[PDB]
Amino acid sequence: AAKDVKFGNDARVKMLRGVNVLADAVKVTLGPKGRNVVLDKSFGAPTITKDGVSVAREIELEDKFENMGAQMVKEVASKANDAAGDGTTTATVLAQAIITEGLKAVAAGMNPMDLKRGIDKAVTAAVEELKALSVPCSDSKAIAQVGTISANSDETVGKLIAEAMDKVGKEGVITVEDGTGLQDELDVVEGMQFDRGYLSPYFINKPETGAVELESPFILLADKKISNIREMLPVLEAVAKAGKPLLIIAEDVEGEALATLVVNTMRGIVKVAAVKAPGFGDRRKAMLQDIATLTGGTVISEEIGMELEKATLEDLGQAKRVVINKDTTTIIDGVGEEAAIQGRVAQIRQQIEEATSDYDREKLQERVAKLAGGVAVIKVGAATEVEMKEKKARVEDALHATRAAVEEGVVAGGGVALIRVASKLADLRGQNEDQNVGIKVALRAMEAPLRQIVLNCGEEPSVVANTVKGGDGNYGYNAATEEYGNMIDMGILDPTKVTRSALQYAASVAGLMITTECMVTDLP
Amino acid sequence: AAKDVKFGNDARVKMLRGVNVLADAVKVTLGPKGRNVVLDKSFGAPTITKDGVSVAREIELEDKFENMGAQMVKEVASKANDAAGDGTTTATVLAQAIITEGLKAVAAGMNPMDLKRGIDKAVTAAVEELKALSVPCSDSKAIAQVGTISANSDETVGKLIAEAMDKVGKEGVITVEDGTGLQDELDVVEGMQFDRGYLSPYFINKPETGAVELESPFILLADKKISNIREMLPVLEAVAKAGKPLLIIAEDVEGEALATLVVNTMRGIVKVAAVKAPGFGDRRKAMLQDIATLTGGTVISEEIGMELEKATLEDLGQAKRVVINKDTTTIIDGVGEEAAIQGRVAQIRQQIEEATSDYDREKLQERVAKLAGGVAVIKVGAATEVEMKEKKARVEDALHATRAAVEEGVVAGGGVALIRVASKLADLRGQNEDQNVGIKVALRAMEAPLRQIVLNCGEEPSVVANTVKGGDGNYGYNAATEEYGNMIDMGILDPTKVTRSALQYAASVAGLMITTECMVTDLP
Amino acid sequence: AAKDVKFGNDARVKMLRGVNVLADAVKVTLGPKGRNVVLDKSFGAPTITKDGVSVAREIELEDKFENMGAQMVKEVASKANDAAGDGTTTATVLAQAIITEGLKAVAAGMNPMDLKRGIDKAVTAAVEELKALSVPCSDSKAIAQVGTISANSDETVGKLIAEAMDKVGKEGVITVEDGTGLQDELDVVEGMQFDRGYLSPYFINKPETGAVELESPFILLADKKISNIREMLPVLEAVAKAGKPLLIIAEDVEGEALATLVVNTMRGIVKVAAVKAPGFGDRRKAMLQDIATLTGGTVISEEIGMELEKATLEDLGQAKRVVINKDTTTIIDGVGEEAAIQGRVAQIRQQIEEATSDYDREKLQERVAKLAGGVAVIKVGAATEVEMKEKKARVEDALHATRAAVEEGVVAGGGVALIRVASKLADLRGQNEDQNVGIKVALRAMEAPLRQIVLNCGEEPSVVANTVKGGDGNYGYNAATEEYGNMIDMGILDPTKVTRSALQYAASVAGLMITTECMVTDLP
Ligand SMILES: Nc1ncnc2c1ncn2[C@@H]1O[C@H](COP(=O)(O)OP(=O)(O)OP(=O)(O)O)[C@@H](O)[C@H]1O
Ligand SMILES: Nc1ncnc2c1ncn2[C@@H]1O[C@H](COP(=O)(O)OP(=O)(O)OP(=O)(O)O)[C@@H](O)[C@H]1O
Ligand SMILES: Nc1ncnc2c1ncn2[C@@H]1O[C@H](COP(=O)(O)OP(=O)(O)OP(=O)(O)O)[C@@H](O)[C@H]1O
Ligand SMILES: [K+]
Ligand SMILES: [K+]
Ligand SMILES: [K+]
Ligand SMILES: [Mg+2]
Ligand SMILES: [Mg+2]
Ligand SMILES: [Mg+2]
């Protein structure tokens, strides 16, 4: 279609105005005294959120050039959310400050490319300084503090996330889901448990609980669908001779084979239960091999070479306990070699490193959590769905922040880390004066998060920023209590990964944005 | 016509928005780093001004409630200009700050009447504290500093005004008018000189200069129009017998009498000049009596009792020198009793105290300046008419500020005096908590002038305000040099009358404005 | 009415856009290769002009803020036209360059007041440097060159103006009026000649020419209206006894006195002519006294003291020749004392110095030209009225430029003088860096006239400006021939007053304009 074209100051002013609209919508949420934003939904009730990425995503402007600026700056929050799952508001505030100061420098006649180069150099040095300033976050107290800060000073969320991390260890997988009550609950499942119930309700050994309970049972892992009993007959004879129970994880058991297994279960000759193999094609075999390694057994398939008829007792896996319910099956203390389990876990880790998808890598992380460590589910407790959504967003932010803190350490919160980093970079210089001004605007923008936090408290950002800059180390401003002190001591910890990602993404987008001389958009 | 009626928060928000429009237009001019405002004129070129009263006068808003707020707050600048001729921008900034904080308090549910009472109490205490803090401004250096500060750091204007004040003394009258050259000129006329030229060009004793020059002449003061020579004949005979020149200040000389005076002037029998009596009905007699007192003579009139025929040499006044030009007549060193001159000056001062009009009181002040002291005219030098208007406005501001400083003393400039006064009133309390909040909002608004001055410099108002508050006495912030120091030492002096008037008028208007619950205006 | 208020960058951009509209309309006329502008007239034919003041006056913009900028910058051209009668386009180009560079500096964050101070300091130093660089323009060749350059390389206009200046001398008065033919004519009248014809056609001594010619006649100067012959009778008897002719310059001769003068003229007893006294009340007496001084006579009036009855031959004036036509009367070689004539001329010069009106001062300048020197009229020759208007404007520009060159000297034309002055001011510095930038923008704007002259030629302004700057002295660029050389040698002379006035007025308006932060205008 026909295009509206704007140049120089007018285009830059409109882009800055759109950026300011989005950033003003987002910055009101920053900090302990940050407020909430209501986002209208065409289908459903409005959403109340403190997450700056949601606010940024909902922002779209009528003016095409202002909307261009808003959409360009929305990428900062989107990338911060995709990478660190937190710091999106800080990223947006940083991007807005960089854009404002860089456009001021451009209006002063300096070369925008050199300003962008100076910003990039300052941010690279800043990332190095943040890495130097980061301290490890390994104790449960620090993890709880990080979760509490990320959950908007919600101590319960931080304590729950720290407890979940302790229960599931380093290799465990933690997810957040909706709850039914008003209180947040933590459900931790250890060892292996897959969402595959019994193939027949008649298998239930314990009627009062409706769950098959097998003590020290054999494990028959079949990678092929089973419909007849001829293939499985010798295994059943061997199991009955042994006298121990049997659990058959198969692709599908149905028809005559299921029926005769049921009759044999009541007749007491063999206490046998059958469950479906978890997963689907090209992934079900992986879980079957994982269960075989955990239980010290072997998978029966056409591709591997042997058939179910020739399966023996040594072929079958071994486990201390097995519990089957209507939906899930749990194998407790599988009798398998620890070295093989560790090797398979390392192989899955290597595939995760080779993985290029978030969903896939999460699936193999869950597989690792089943093989070693545990799986935790945090059920968010709330009275209404709007409160559920807000609290779940905060809990997800806290979970992401705790993971980032465990991975890359922690720094002083409340924008103090960026203050200290910018103070450490006062002597940084570029190739020319324009690059020096770019470095200076990056350093000044590094103070924007603390200033916005203070402004959201109703205090004077300049006075508090000067007081924090006059301090050293982890000295800073507790905005919740409006008091100065050591941010590590008061538990205001920011994940180093979150701060670094916010700075990097804001810098990239804003440095590209300050170099713009012409905008081309659709005519109104 | 039909009326739009608004209540409570909506009306107050619209009023505050209009106030903010006017105050934002006006505050950009505040301080040494204040900028200029262009005001469009329907007939003529646009006017560039730094005077906040002009900007406030030009402001009128489309929205009727916003316009109501703007018009109400315009009264602050108008009253400051009418009273002190300076501080209108400071008055407007103070009024805006009081309105903003008082509306914040009203939105918090406190009684607006009690807030207004607290504001009034705080401002009364503030005026008392300003009176206590004021130091006399009598030396020429302090007067020049006040004029320089009021003229936007124009040292030449301050020095010129100090020189004019020194030349014309305490009782002299100084006016400002347009000039012809590019430089500001000072024209000081001492003793008595009235804008009445000779009644005939033939009276000129000195053709090379075109001015009658009479050395030790007699003075004939006639309060009646003269057309014949019979009434004036014996006076002419006595003057010719004496041999000294004669100057006739009359209501009007014309016809035969003027002709025979002309012939006698060339014939050398009597060197006589005739001029019109300055002023008009009920005021010309006053100037005639003033000249009679100065020259030790008597006025001839029908009402007093004697006629011109019976006038003698003792009736005539005496002066050392008389110079008549085409437009003005000057009497130098009139031979009159000093005690009578002082008594007449005191009588005119008493009438000035009894006077209730600015134009009238200025007229008798000019009469006093003719009788004693001098009259100074400052011709503003500029290249163009727009520059002439701007510089003349600045020079008028400096003249008003110097007069106010002479009258009521000086305090630290740059909003420092209000800072110190507000600090001295921290313990002030009202009858109830709402009055205490009113006192607090008045004290906080007292910091608005310094904060706006700093903001106009591009610096951080909060940091500089805190630094100034941490100081004591005349410690403050030179915004021109952006350095801290003693404002009296650096010559940043504010007239105490100007600061007090700004505070009082802002307080009155803003305290009345924060009490408004309903607005009634015309429908759009 | 309701007001539209704009702030900062938006207001400044609109003001600059309006300034650019006016300056783009005006700059196309600059220089020898400047084109013409057509200005529409509501009543009458369109006007084709090269004068930048006319173009600036006709400019008015729909957008109120753009119109504000245009009206403000129009003052530069108006003031240059009022002061020097030339250089209005140069003044406008200078003002536009200063505004553009100063707004660039303001957008860079420097203090506009300090930029204005730096501009003013640079322009004061520039005026001093122009005074130093100026050389006197006294020879007829230089005057003709100045007139030719000012008349857009019209050699005939320059030669005619030089001839008029030579004929009327220093004290003569030159005016420009419409002609009847296609060629420019010069009519020079020496001695005294006033536009007052004979009071009766019967006075004509020479019927073939219709003009009274009196050889060595007496001069009777009467300041009163004459209607009877009794008052004038003894003068007539004395004149008839002497036998020489008589010319009566009177307020009015009519009725019986005129009739008997007519009869006596034909009867040959006395060859007498009567003319009306030139001028009106309070000015006719001045011309009568001038004629009396020139002819060595005395004016008869009631105020002076003597009557027409007592007038004698010695009272009457004397002249060598008198020529009366239907409209004008000329007195050739009046027999009067040279010292008295010089004294009266000096007195009129003193009144001119005391005069404060252009029309009045021109009237007394014409009186001086009648008393001493001569009066020249340049009748502009053109085929049509549009060509007449254009050529008359050019001739008026040339006359003003020649007067300015005679008064204050000449400098190198084509913007070279401003180039050299700016080069001489490279070391000039202000109090702070912002004042230094103001000085720099003034110096850069000093190159705008030459650059615009070159651009109007279709050449590269930057290359030619660099070449001229690389030269020294009067080296520069002849744009008419597009060749480099000595501008004085090629006759491209600019009056120093014109260049200085253009720079000063442009500087004042533009320095005030760059300090503007807010504009208030009427809503659309
Ligand atoms: N009590 C506190 N005192 C000072 N700063 C605090 C306090 N609590 C949290 N902060 C700071 O507030 C910031 C976190 O604010 P917030 O969670 O609103 O935004 P975010 O992390 O940038 O983004 P998101 O909207 O994605 O959660 C961090 O810089 C953190 O250090
Ligand atoms: N160099 C300076 N440093 C600090 N403050 C200064 C300086 N020069 C002037 N001021 C302050 O600026 C104020 C005067 O500013 P300005 O003249 O713009 O406004 P005003 O007096 O309120 O009103 P008006 O518009 O009627 O002149 C005073 O408070 C004065 O003390
Ligand atoms: N042949 C030439 N070569 C170079 N410069 C020239 C030449 N002739 C004239 N100029 C220059 O052109 C300028 C005069 O141009 P112009 O008459 O169009 O404008 P102006 O004097 O600024 O204003 P106005 O419109 O009032 O006449 C002067 O600077 C003069 O020196
Ligand atoms: K947030
Ligand atoms: K002001
Ligand atoms: K021109
Ligand atoms: Mg967060
Ligand atoms: Mg002032
Ligand atoms: Mg010209």
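We number chain C the same way Swiss-Prot does; the residues here are 2-525, in that order.
We read in the header that electron microscopy, 2.3 Å was used to get this structure.
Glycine is no exception: its Cβ is also placed from the backbone N, Cα and C atoms.
Now, the feature entries from Swiss-Prot:
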BINDING   C:30-33, C:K51, C:87-91, C:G415, C:479-481, C:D495  ATP binding site
MUTAGEN   C:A2 to S  Complex stability is significantly decreased; when associated with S-76, same residues as in M.tuberculosis
MUTAGEN   C:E76 to S  Complex stability is significantly decreased; when associated with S-2, same residues as in M.tuberculosis
MUTAGEN   C:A109 to C  Forms inter-ring disulfide bonds. Prevents ring separation and leads to the formation of high amounts of symmetric GroEL:GroES2 complexes
MUTAGEN   C:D398 to A  Can bind ATP with normal affinity, but is defective in ATPase activity. Binds non-native rhodanese, but cannot release the protein
MUTAGEN   C:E461 to K  Temperature-sensitive lethal mutant. At nonpermissive temperature, the rate of general translation is reduced and a defined group of cytoplasmic proteins are translated but fail to reach native form
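Locations of recorded Swiss-Prot features on the structure.
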| residue | record | Cβ contacts under 8 Å, 6 or more apart |
| --- | --- | --- |
| C:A2 | mutagenesis position | C:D523, C:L524 |
| C:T30 | ATP binding site | C:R36, C:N37, C:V38, C:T50, C:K51, C:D52, C:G53, C:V56, C:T90 |
| C:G32 | ATP binding site | C:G415, C:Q453, C:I454, C:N457, C:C458, C:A480 |
| C:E76 | mutagenesis position | C:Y506, C:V510 |
| C:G88 | ATP binding site | C:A81, C:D495, C:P496, C:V499, C:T500, C:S502, C:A503 |
| C:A109 | mutagenesis position | none |
| C:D398 | mutagenesis position | C:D52, C:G86, C:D87, C:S151, C:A152 |
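With a threshold of 8 Å between Cβ atoms, the recorded positions C:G32, C:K51, C:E76, C:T90 that neighbour chain B are C:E76. Non-local neighbourhood of C:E461 (mutagenesis position): C:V455, each in the same chain, at least six residues away, with C-beta under 8 Å from its C-beta. Taking the Cβ of C:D495 (ATP binding site) as centre and 10 Å as the limit, one finds 31 other Cβ atoms among all the protein chains shown.
Those mutagenesis positions from C:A2, C:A109, C:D398 lying by chain A, with Cβ under 8 Å from one of its Cβ atoms, are C:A109. Among the binding-site residues C:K51, C:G415, C:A480, the residue whose Cβ has the fewest other Cβ atoms within 10 Å is C:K51. Filtering C:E76, C:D398, C:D495 by Cβ distance to ligand 3 (under 6 A) retains the following recorded positions: C:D398, C:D495.
A 10 Å cutoff on Cβ-Cβ distances gives C:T90 (ATP binding site) a total of 28 other Cβ atoms nearby, all chains included. By the rule that a residue counts when its Cβ sits under 6 Å from some atom of ligand 9, the recorded positions C:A2, C:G32, C:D398, C:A480 yield C:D398. C:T90 (ATP binding site) falls within a helix when secondary structure is assigned with DSSP.
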